[PDB]
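K.L.:
Pasting a structure here, questions to come.
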2 protein chains.
Amino acid sequence: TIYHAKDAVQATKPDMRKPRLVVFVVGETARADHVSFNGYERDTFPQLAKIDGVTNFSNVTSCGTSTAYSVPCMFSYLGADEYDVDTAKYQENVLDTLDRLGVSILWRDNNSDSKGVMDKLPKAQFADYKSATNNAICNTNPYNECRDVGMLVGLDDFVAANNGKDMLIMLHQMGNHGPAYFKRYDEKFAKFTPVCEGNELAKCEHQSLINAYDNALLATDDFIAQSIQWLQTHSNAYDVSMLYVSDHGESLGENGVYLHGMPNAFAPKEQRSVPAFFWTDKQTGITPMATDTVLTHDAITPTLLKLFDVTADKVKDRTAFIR
Amino acid sequence: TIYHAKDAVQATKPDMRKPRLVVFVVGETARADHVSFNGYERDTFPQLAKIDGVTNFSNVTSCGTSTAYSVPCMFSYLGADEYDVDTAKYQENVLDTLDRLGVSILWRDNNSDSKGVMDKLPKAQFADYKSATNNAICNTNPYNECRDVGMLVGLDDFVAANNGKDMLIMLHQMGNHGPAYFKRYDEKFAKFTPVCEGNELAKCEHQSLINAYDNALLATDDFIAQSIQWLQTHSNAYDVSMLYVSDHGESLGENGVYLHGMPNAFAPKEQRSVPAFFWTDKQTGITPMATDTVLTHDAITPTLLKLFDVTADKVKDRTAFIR
Ligand SMILES: [Ag+]
Ligand SMILES: [Ag+]
Ligand SMILES: [Ag+]
Ligand SMILES: [Ag+]
Ligand SMILES: [Ag+]
Ligand SMILES: [Ag+]
Ligand SMILES: [Ag+]
Ligand SMILES: [Ag+]
Ligand SMILES: [Ag+]
Ligand SMILES: [Ag+]
Ligand SMILES: [Ag+]
Ligand SMILES: [Ag+]
Ligand SMILES: [Ag+]
Ligand SMILES: [Ag+]
Ligand SMILES: [Ag+]
Ligand SMILES: [Ag+]
Ligand SMILES: [Ag+]
Ligand SMILES: [Ag+]
Ligand SMILES: [Ag+]
């Protein structure tokens, strides 16, 4: 492997200060401009609106327009300008660094896989939550589709197994994956109706397409809120924080363009404008950056290091989501 | 949208000359006759007085007497005589033109919002500075009211993200908004005492009302001075300038009239006589008009175009603050 933060050190250890517990939700296909906090005309995040300590970031751009391109870049040391997708898996990434320094890494996936990010770490630290073998919440809908909230089940046991250590938990969402947006949420989030069903998105009435997309966002609002609520059950023993960033956006009929995956040189802005949220308990001493900070996926790696009191010279002066 | 400047062209581009960086402070409720430079009996602008290259304009008349009426007119192509507040939001305005031409437009707001001026542009180019979500300077007074100087924090982040482009930054002030003028300034500006603190201004003793109003001007003097000082930190790489114009004046008990918003047809002179200041660095080549030029809000649009070397037929003959 080729290293980029061999110099990295953790300034303080959980035996002298409170251990730190962080949930990083890797979102899927969510657009910044369909978030209520960013000006959208519908209340797509009603549950997050009721939680104090949530920062919504209004100017975040993804590294690319697809899961395969963006997810390795989100955890990279290279930054979007120097990032290479084909050789990313051979580079030391930020999870490699945190694991080397003693942070317990867990990756639960209801999307696909880590796109190479977890490859160097033991297989037991990656868990497939797309099937009923691990996910207890797949029988809540007629498609028998496993839900993101299922990734929260049993995390109390993971904390008990790593009692006293620093912990970083990645939850890779099914989220707003298309084209069958109507399958991405249970009946309790079917607020906006009617919805488009079927696959020929250009043939669907446009408003019904948007309705299905917005209902999926409601289910993600719920998932992030329940992630924070879980972390709050551990706030006494742990300094708890939550980071959410979507891997890319989505086209929804603009210029007749749908879905994502366009090359960056010709991708419409809708495919790279993503939401990001950060929450932390009042005890942690962590302070968010201003909500209007110009941010990209390049901010994720220095954010994760900073959350765990880690200094790496490569990202020393890189903009983060927190101060 | 109804267009007025589709012909606009930029004569020189920032890839072949110095990029230009301009702050336009959109003022609030300030009266021209309470400015020291216009003959007021008190030194209400002590810090601006120490800065070389500031022109004070002694004869400026606002488009109207309220924020909702004046602010869209300040950015309009139509001029006061043809301006229609009810359809202003659907007209192409000067920020639309400059954005189309590639100038990076930013609007930070510690007042209310842009009154429709920014509505056609991406929402990430507007930022609310009335709350600690963005404003780092709120805990400086017993009301926790966020301060205009907080709009200057993190502007280096913005400049770095637009490195080498032309930039126009609007800062919409809380300024001298009443009736609670006493809330508008921190203690270091409480120079004139005693101060009116009642909401029913006609019940306050007249001198205490004046004192609160003048103290708030001292805070605006400080804010404008700090805006120029920030620009000065970029003057080697950028051609820097600062424009200040208030949106309207204020009645302070004359003929029993308080606050503002009087219809133009019978508004008192003190509600439309506003200060204007222009500052520029020596290298920009920008030259101010004579300080006693008869000016109105109609001069703002041609001033902004000229600062970025843009010509548009609609305002070719129009008087500006600069040559
Ligand atoms: Ag490197
Ligand atoms: Ag110790
Ligand atoms: Ag993803
Ligand atoms: Ag994706
Ligand atoms: Ag995955
Ligand atoms: Ag999926
Ligand atoms: Ag539609
Ligand atoms: Ag616990
Ligand atoms: Ag949309
Ligand atoms: Ag920071
Ligand atoms: Ag016209
Ligand atoms: Ag105003
Ligand atoms: Ag007076
Ligand atoms: Ag006003
Ligand atoms: Ag405003
Ligand atoms: Ag105000
Ligand atoms: Ag008096
Ligand atoms: Ag600079
Ligand atoms: Ag002139």
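Chain B is numbered as in Swiss-Prot, which gives 219-541 for the residues shown.
In case you wondered, yes, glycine gets a Cβ from its N, Cα and C as well.
Okay, these came from Swiss-Prot:
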BINDING   B:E246, B:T285, B:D465, B:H466  Zn(2+) binding site
MUTAGEN   B:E246 to A  Abolishes transfer of phosphoethanolamine (PEA) to a lipid A analog in vitro. Almost abolishes resistance of E.coli strains Rosetta or TOP10 to colistin and polymyxin B, by comparison with the same strain expressing wild-type mcr-1. Does not affect expression or membrane localization in E.coli strain BL21(DE3)
MUTAGEN   B:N329 to A  Abolishes transfer of phosphoethanolamine (PEA) to a lipid A analog in vitro. Almost abolishes resistance of E.coli strain Rosetta to polymyxin B, by comparison with the same strain expressing wild-type mcr-1. Does not affect expression or membrane localization in E.coli strain Rosetta
MUTAGEN   B:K333 to A  Abolishes transfer of phosphoethanolamine (PEA) to a lipid A analog in vitro. Almost abolishes resistance of E.coli strains Rosetta or TOP10 to colistin and polymyxin B, by comparison with the same strain expressing wild-type mcr-1. Does not affect expression or membrane localization in E.coli strain BL21(DE3)
MUTAGEN   B:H395 to A  Abolishes transfer of phosphoethanolamine (PEA) to a lipid A analog in vitro. Almost abolishes resistance of E.coli strains Rosetta or TOP10 to colistin and polymyxin B, by comparison with the same strain expressing wild-type mcr-1. Does not affect expression or membrane localization in E.coli strain BL21(DE3)
MUTAGEN   B:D465 to A  Abolishes transfer of phosphoethanolamine (PEA) to a lipid A analog in vitro. Almost abolishes resistance of E.coli strain Rosetta to colistin and polymyxin B, by comparison with the same strain expressing wild-type mcr-1. Does not affect expression or membrane localization in E.coli strain BL21(DE3)
MUTAGEN   B:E468 to A  Reduces resistance of E.coli strain TOP10 to colistin, by comparison with the same strain expressing wild-type mcr-1
K.L.:
For B:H466 (Zn(2+) binding site), identify the closest of the mutagenesis positions B:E246, B:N329, B:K333, B:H395, judging by Cα separation.
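P.N.:
Checked the mutagenesis positions B:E246, B:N329, B:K333, B:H395; minimum Cα distance to B:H466 (Zn(2+) binding site) goes to B:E246.
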K.L.:
Which residues in the same chain, at least 6 apart in sequence, have a Cβ under 8 Å from the Cβ of B:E246 (mutagenesis position)?
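P.N.:
Listed in sequence order, they are B:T285, B:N329, B:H390, B:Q391, B:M392, B:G393, B:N394, B:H395, B:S464, B:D465.
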K.L.:
Fill in the CA-CA distance, B:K333 (mutagenesis position) to B:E468 (mutagenesis position), as an integer in Å.
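P.N.:
For B:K333 (mutagenesis position) versus B:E468 (mutagenesis position), the Cα atoms are 19 Å apart.
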K.L.:
Using the centroid of the Cβ atoms of B:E246, B:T285, B:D465, B:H466 as reference, list every other same-chain residue with Cβ within 8 Å of it (recorded Zn(2+) site), in sequence order.
P.N.:
B:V244, B:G245, B:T247, B:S280, B:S284, B:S288, B:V289, B:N329, B:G393, B:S464, B:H478
K.L.:
I need the most crowded of these mutagenesis positions: B:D465, B:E468. Count other C-beta atoms within 10 angstroms of each C-beta and give me the top one.
P.N.:
B:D465
K.L.:
Within 10 Å of the Cβ of B:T285 (Zn(2+) binding site), how many other Cβ atoms can be counted across all chains shown?
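P.N.:
Total other Cβ atoms inside 10 Å, all chains included: 21.
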K.L.:
Can you tell me whether DSSP puts B:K333 (mutagenesis position) in helix, strand or coil?
P.N.:
coil
K.L.:
Hey, of the recorded positions listed (B:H395, B:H466), which one tops the CB count within 10 A?
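P.N.:
Its Cβ has the most other Cβ atoms within 10 Å: B:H466.
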K.L.:
Near ligand 16, meaning Cβ under 6 Å from any of its atoms: which of the recorded positions B:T285, B:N329, B:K333, B:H395, B:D465, B:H466 fit that description?
P.N.:
B:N329, B:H395
K.L.:
Quick one: what's DSSP say for B:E468 (mutagenesis position), helix, strand or coil?
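P.N.:
Its secondary structure by DSSP: coil.
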K.L.:
Inside 10 Å of the Cβ of B:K333 (mutagenesis position), count up the other Cβ atoms and send me the figure.
P.N.:
25
K.L.:
When a 10 Å sphere is centred on the Cβ of B:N329 (mutagenesis position), how many other Cβ atoms does it contain?
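P.N.:
Summing over all protein chains shown, B:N329 (mutagenesis position) has 24 other Cβ atoms within 10 Å.
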K.L.:
Could you check what DSSP calls B:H395 (mutagenesis position) once collapsed to helix, strand or coil?
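P.N.:
It is coil.
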